[PDB]
Amino acid sequence: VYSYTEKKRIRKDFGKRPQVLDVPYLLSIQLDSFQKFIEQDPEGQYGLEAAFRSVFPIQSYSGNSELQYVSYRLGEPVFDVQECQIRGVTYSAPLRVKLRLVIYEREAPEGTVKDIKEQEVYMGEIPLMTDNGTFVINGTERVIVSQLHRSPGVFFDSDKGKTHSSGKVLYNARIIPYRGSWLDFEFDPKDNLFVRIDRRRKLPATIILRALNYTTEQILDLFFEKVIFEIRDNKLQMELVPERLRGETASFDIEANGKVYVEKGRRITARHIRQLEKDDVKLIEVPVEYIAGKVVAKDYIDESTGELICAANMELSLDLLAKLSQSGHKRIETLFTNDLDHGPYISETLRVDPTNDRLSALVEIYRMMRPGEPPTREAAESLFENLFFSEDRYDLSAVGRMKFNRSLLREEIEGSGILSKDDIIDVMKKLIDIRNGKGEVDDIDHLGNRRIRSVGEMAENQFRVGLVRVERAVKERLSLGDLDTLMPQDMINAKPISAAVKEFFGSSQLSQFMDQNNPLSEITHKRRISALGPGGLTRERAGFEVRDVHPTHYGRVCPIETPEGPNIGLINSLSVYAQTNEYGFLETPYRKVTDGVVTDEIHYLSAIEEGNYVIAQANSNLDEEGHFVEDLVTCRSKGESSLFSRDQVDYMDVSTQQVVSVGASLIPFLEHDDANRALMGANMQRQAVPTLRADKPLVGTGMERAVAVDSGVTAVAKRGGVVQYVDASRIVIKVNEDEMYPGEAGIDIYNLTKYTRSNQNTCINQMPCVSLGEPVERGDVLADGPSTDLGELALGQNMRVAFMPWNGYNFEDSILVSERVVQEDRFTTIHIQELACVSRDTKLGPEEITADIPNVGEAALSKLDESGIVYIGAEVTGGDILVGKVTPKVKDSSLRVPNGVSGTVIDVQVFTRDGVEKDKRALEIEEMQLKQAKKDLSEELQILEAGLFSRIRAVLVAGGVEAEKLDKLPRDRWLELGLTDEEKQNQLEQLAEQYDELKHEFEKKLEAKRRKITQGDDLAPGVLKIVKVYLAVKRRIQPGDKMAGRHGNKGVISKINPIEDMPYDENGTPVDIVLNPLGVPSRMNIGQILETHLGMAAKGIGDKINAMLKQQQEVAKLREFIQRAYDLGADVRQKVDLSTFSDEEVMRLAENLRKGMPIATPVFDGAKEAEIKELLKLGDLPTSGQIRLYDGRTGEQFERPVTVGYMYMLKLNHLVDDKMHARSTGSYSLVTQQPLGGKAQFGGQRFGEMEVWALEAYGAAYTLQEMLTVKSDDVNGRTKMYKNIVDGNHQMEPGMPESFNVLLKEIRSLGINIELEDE
Amino acid sequence: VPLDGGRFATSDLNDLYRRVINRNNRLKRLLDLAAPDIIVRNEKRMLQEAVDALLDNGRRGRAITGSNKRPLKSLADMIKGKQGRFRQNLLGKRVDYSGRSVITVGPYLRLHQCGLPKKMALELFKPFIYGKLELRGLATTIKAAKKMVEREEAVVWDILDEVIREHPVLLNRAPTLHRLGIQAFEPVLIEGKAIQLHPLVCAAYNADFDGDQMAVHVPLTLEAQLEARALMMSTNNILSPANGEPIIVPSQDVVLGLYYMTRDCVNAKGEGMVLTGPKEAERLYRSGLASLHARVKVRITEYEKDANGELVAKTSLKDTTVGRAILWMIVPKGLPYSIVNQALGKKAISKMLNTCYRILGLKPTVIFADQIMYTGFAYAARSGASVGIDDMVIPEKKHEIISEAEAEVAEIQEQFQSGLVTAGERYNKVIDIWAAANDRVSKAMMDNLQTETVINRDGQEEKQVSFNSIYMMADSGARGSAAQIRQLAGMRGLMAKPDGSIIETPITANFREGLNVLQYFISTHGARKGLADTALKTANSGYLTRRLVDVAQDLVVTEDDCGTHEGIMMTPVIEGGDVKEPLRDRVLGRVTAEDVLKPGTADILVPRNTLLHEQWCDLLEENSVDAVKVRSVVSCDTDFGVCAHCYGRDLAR
DNA sequence: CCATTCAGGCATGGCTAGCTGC
DNA sequence: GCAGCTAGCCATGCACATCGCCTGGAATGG
RNA sequence: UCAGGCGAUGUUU
Ligand SMILES: [Mg+2]
Ligand SMILES: [Zn+2]
């Protein structure tokens, strides 16, 4: 069953895989994040609340003065979106906060004195997000891309390779918190463990170990393990955990119970160990020599005199043996070693150690941290205490703690945001363990470790920075506070907060200027994911690795959409279904698998979580009951695909689309092209331009509807109802009572943004697409936006194209385009430009805008009103004047049309700082807008009241109905009409109260709006008035504007042929565009050909219908035919029972098909050859999809059957008239007498180093000599050249380059002395 | 710099001097009141730090930032670096009298002229126009004339034509690699706003028409006009100074055209008949009484120059194809015939042009090039080679092969499951089996395409080379290769892995059938790897080129003949496999050192100071020479230069 | 507003301080 | 040994040509 | 008129 609106033009659909989970909303990221940033949420948890509860309360310098938080609130904008764009001021909202300073009494515990409640102090405004995820900073429409960066936590990296070419590998580990200073551990090739802090220098990790108040023996006991010798009469009985010696050979003799097990040269074996552990004696014989190869563990001292026997970290020797024997300490502690299991790494670093106490430790620490200073003891103390334990200067996220503990195989997921001795030690242990070859390194690339922030995060972090900036001065004044005779707002300052937030939004590597020329482009450039920006990495410091697509991007980050060029693999687009996890990772949907049945229970999964399970691939048949049709099946487990049994599966794909982005999932037949051209086509499609008309691309992919809805550039009705008033400006809908509120029941109005300006100078516009008096369903399209049609996205147009070489005019990739096209205006497109002309009052006097101008043409003046600014509607070209601006001297500074840009002035705007004469045209415009807005709100209230009285009538029908006294006496006199006191009468009173309230609020809004328009708004300092104009060019297509298909097949239209000349079919129709066959078999984008075929199939169905209908045939034929046309196909999920429509309900479907029969195609599930074939066979066109043609030139027959069909081509926006540019003699740069650079500035080209090489390569000498001096540098010679030219004498004279003169002067400025000899 | 309002974007230079002066003055002040030594020392320290910064920021510890975060730009900055003076305003700089726009095709020009847009020309030549104006007195003073041009009145266009008529321009394309990247042309005035460039020189510029932009300059001095017309007009670069081969080699469309215009069918209209003259041959083809191509006997006439530079006529019958004759009609007088008798592939026509040049000078070769182009486009369009899905023929036995390989892989899997083998050699077995299967597939498809054509002959049946469009476009040499058409028809087989090693389960499906997801997913990073590598490769190459030019810059052929007796012994090179470079091409163009003798001893063949051109090289190949001691620049005995006779033929001439 | 102020690269090479001979 | 070796530290270097757009020195007595 | 910052465009083979 379909909606009535859908019934306007149903779309045929191929495709087998039944879609179970529908498409989700496409702005989840933006809207959810921001909605989360702003909300009255309790219990902290990620809001303004969070930042506040972090920073507050501020306690005095024990002056009993506590500044506590209470509550916050955001008011309402002084302006709204429309007027905001119109003026240019930001779109923000007041920030009002409840604070409270309390004071206890001195001299005692917390004996209060007084509090004060500066209710909702103002602290500067923050911006807001439109319901399209766009911000508006300064009249602009900017967007914050979401950033991707390394999760906080800890990592364990190889650093393979470059390790001194010794073939050995190193191992480092990094702790990286969410806000603070980093921490790093790494080994040197001599097996020495070092720490560094923020990449300054290197120190031995034992330094920090000792720094955390530990002793040598504490540390050693904690890391290494104990091995005991026991002195006896002889044989020095040792304690032996058997497995201890599982790896390394024992060179001496080993017996038990007298029975020898091992001798010299006897490597210990598994059976050795087993029989030994069966024996289990740990006080056993040892020689003396072996023991000498050990290191003492503890510190022994003399029996009585207690003098130092031997410090720890000391190897055994004869004298030590002797001095311990004379002691006879029956205990000998030592540290086991095993090169294959257990290294002395720590103890060797201990050897390396310079210092031996907490104190000198911290000393060395500071001495590396800040170079060159006598360190005060407590100073360095507080410093180090301030690195890793500041609740403020250092912080892991909760996210940090989680990923951390998880990586450490801990048990819980909460606790300190800061470190601990236990934590750091455990880290080091993990490091050691990997060094021992157990425990794996972890690849960065794995998206289980990249994380996606968003606007919420960004603003939050920045705002917190602001608060901790203010708190300094806060506590300053507080600690120096007076006696209760102050106020909070006295103490606070919105200046820094607003400064920070403005700086962020208006200037950031993230917050970029939103491309808007195309609905798909908007919705893309909102979902983009970048790894650049603050807290990230740079466009040059990344290699293959982070760019390459790790095998876990799957279904989360589109593989095939990315801007080629400088930065690739950095500008990932977020996939279709991808969702932001609770924490910030990227989770994706999957279908739950029971024993043998595919439940339609969706279920989201993270990255690492996917690693455990095994997943079935989407294209896999099944028997209607969750039963896989086979029993072996392809699946993927861990970056590895394979084929498995049936019971092994865990989860199944959702839909065969989930691996691509909207930036690509429109490309029909993607599954055939190579990735290269897929990418190029995706981006080009992003760069389309809105035509003057949309035309429903014949070969679509069912996502069109979704994108059109989800973008903000089309009007979706918020409630079902009936059409009541259509009008090119507005749409007015009566609601259906079942979905209606009792009070202010009323109706709805939608205004429509008419002809206006993008950020790319394209013509954003809206149109109605419904006739008067028609049903509409809750959530449907009413206003097709730019490049939209009946509710589906439509960028270019479809054109009858034919692959065949032609007389060279398609040599490399050059499209050839018939005149039928440019006649019928099916690439014409609108452009708007905004031209400003400010006016100031500066030195030597003020500027003025009089209509009088010295030394001009009255002819030119003719197009000016007496007030100075041109009328609304002239047709101006280059050189014409738009505004007369004069300078006290007096000299012209009038604004003129840029060169060679025709058009028409559609609208005027004027601004003037207050306190200045509002001149004539300004007054006229002001009064005009006044009448407009008055009419506007008046009509609002008028037709609103009309509906409200109609509802009154609806009510009076029941109960005390009075038809006569109803339809005759004035409808306002309906207070005292006969009816009971039912809640119906109560609701009558409700209607009346809302009547009076509409009246009053209408009044106040009128007044306020009047004052808004009345005031003279602000400006920059040092300016009087500003004059904005809008032109409107009507660009046609003409030789040299890049057109392109949806498969990377670029092209540059090159000749406009007359209708005669295009090849024609046997039946008469010409063919519009001619491409070049030779373009296919290299750029292996074979898809476009299939596209073309399926197209022709569609248009064949079309012509068949159009004939049938022009025949005025009866409807039964149409039902039969269209029904067949949909019912074809092997197997689909489409199912249209045309036998269930009204005769009106069909003829309209016909008349909307007669241009063609749209066809859908899921990305990796679309049609196949035989299917297309049989469709054509339903048509009356030959299976081969090729025709014999004829040449208009000769009327003869081309020799081989060639390919015609319909391709859907696009007009990009690289327009020749903006590329073309030239210069004869313009200005000259000021520091060096050289020509400027650019088109905007009337500059000239850049004859570059390689060109100079070129000229030297030829024998050319004079040419290069010229193009280095005469054309460029010397003032003198340059002018003299010009003169000699005009006097017709081609000859130069050299001079010497001023630039070189400058080089000399600069060097001479340096201590050098460069000169010039003279022979 | 006064920006908007009475403010000024600060210059690091101004800031630095200002800092230094503050510091110096505070110090000098302190040298009036004899503050303690710790003070005066910290002060002097500040100052020394300042001057250090001013000269060379950064070089001494943390660079002092400026406005927001930036290492503010010092004097050493203003000299060195990729934006300093040497590389920003001295080597190459900006230039007046110039324009830039988009290029296009326009195949109706003789290659000594490229189009040029009218607006653009008018704006380029404003001076000259003024000049001719107030010569012919249609105007009086400059100001008036400027207003005239503004008006764009009638007479102006005629005058602009007048100043165009003979004055070349230079065209350029951005990533200018080699000497060709700048050439000259003569304008022809055109409507529209694009530059029409002759389709041959696209190959030289390495510039397709997918939106690339080119720039134009104009010479002013009379010297420069002569320079252009004598050394930069495309009618003198038909031979790349890179190597001897030509560079005006025609390309994709035209080569397809010729290849179709000359290839034998086996039984078509107009067969076995005989024709007196290529004239009536063309007459037939336009009449439609005979194939464009069908075996046929004709009379043809040719001219040699075996005499002392004088032509000799002769004529005969030949067995050939109509189209082939029609092609013959164009070729200038002095050429053999069998040259244009075979299929005329890319290399074929290339060599053809080459020999034409190196027998008949220059002018005939240029005019011959242009005629090649015209006729090529004509008959190409006439043919209408088109791609269509049906062309890409899926093989038959493909399914069989792939299933066989499947089974054998499974058997290897069982073998390892029985623990006989180890993962390494197992991996290896598998890669090899898939390789072999791939080979079999490729054989099959290429067979089917190349030979499929099998039709009767007025006899019974007979096979022949095919007319399948895609195979045609391949065999010509226009586009693609076995590799690419293989990825179309047969399985594209194996792909790499992020490590750089290879997968263990190749792609099993070509492009005519669609890929399933996971395959395409892999192919993604497969491509992206190179797609991103290309940038690094670009940069690294460019750095190489720069370094080369800056070290071999000052070598110039100043003297004439050092008159010496050194040399080196060139021999053809072999790698124990086959010869990989024949002595002919390694020696061709260089100059003898010691007079070569016949293998018959004491039978001196070539004087010791000659230059080897084609005839002498062929005499070498006659007498089956071994090796030659030959002059070489590495050993010339010049001073600050290199004598000509030690350098050899100027390739490109 | 006018006077005075202030946190991921990679390759190569060239050197400097140890390391350690025979 | 003082001669030679070797490890670590830091200087040096990393295509070309466009085209938009925007955004900027600011702070602090008085 | 200066430096940045952003994207984008081309150099596919
Ligand atoms: Mg290009
Ligand atoms: Zn020489």
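So for chain B, numbering is Swiss-Prot's, and the shown residues are 253-905, in order.
Placement of Cβ uses the backbone N, Cα and C atoms for every residue, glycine included.
Taken from Swiss-Prot as is:
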BINDING   B:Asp460, B:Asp462, B:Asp464  Mg(2+) binding site
BINDING   B:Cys814, B:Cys888, B:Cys895, B:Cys898  Zn(2+) 2 binding site
MUTAGEN   B:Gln504 to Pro  Resistant to antibiotics salinamide A and B
MUTAGEN   B:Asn690 to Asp  Resistant to antibiotics salinamide A and B
MUTAGEN   B:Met697 to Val  Resistant to antibiotics salinamide A and B
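Only B:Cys898, in sequence order, out of the recorded positions B:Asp460, B:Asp462, B:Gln504, B:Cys898 have a CB under 6 Å from ligand 2. Here the CA atom of B:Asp462 (Mg(2+) binding site) lies 51 Å from the CA atom of B:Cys814 (Zn(2+) 2 binding site). In sequence order, B:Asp460, B:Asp462, B:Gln504 are the recorded positions among B:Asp460, B:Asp462, B:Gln504, B:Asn690, B:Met697, B:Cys895 whose C-beta falls under 8 Å from a C-beta of chain A. The Cβ of B:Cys895 (Zn(2+) 2 binding site) has B:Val809, B:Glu811, B:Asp812, B:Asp813, B:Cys814, B:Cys888, B:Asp889 as same-chain neighbours under 8 Å, each 6 or more residues away in sequence. Residues from the recorded positions list (B:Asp462, B:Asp464, B:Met697, B:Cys814, B:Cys888, B:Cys895) with a C-beta closer than 6 Å to any atom of ligand 1: B:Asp462, B:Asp464.
B:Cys814 (Zn(2+) 2 binding site) carries neither a helix nor a strand DSSP state and counts as coil. Figure note: comparing Cβ neighbours within 10 Å for the mutagenesis positions B:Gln504, B:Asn690, the maximum is reached by B:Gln504. Each of the recorded positions B:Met697, B:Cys814 was scored by how many other Cβ atoms lie within 10 Å of its Cβ, and the smallest score goes to B:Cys814.
A Cβ within 8 Å of the Cβ centre of B:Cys814, B:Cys888, B:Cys895, B:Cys898, the residues given for Zn(2+) 2, is found for these other residues of the same chain: B:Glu811, B:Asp813, B:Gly815, B:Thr816, B:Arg883, B:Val885, B:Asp889, B:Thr890, B:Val894, B:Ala896, B:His897, B:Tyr899. Under the DSSP three-state reduction, B:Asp464 (Mg(2+) binding site) is assigned to coil, being neither helix nor strand. On a Cα basis, B:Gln504 (mutagenesis position) lies 19 Å away from B:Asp464 (Mg(2+) binding site).
Look at the binding-site residues B:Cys888, B:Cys898 and count other Cβ atoms within 10 Å of each Cβ; B:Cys888 has the fewest.
Distances between the Cα of B:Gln504 (mutagenesis position) and those of the recorded positions B:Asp460, B:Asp462, B:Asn690, B:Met697, B:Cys898 are shortest for B:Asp460. Within 10 Å of the C-beta of B:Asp464 (Mg(2+) binding site) we count 17 further C-beta atoms, all protein chains included. Cβ neighbour count for B:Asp462 (Mg(2+) binding site) (all protein chains, 10 Å cutoff from its Cβ): 16. Comparing Cα positions, B:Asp462 (Mg(2+) binding site) lies closest to B:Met697 out of the recorded positions B:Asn690, B:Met697, B:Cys898. In the three-state DSSP assignment, the secondary structure recorded for B:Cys895 (Zn(2+) 2 binding site) is coil. A straight line from the CA of B:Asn690 (mutagenesis position) to the CA of B:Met697 (mutagenesis position) spans 11 Å.
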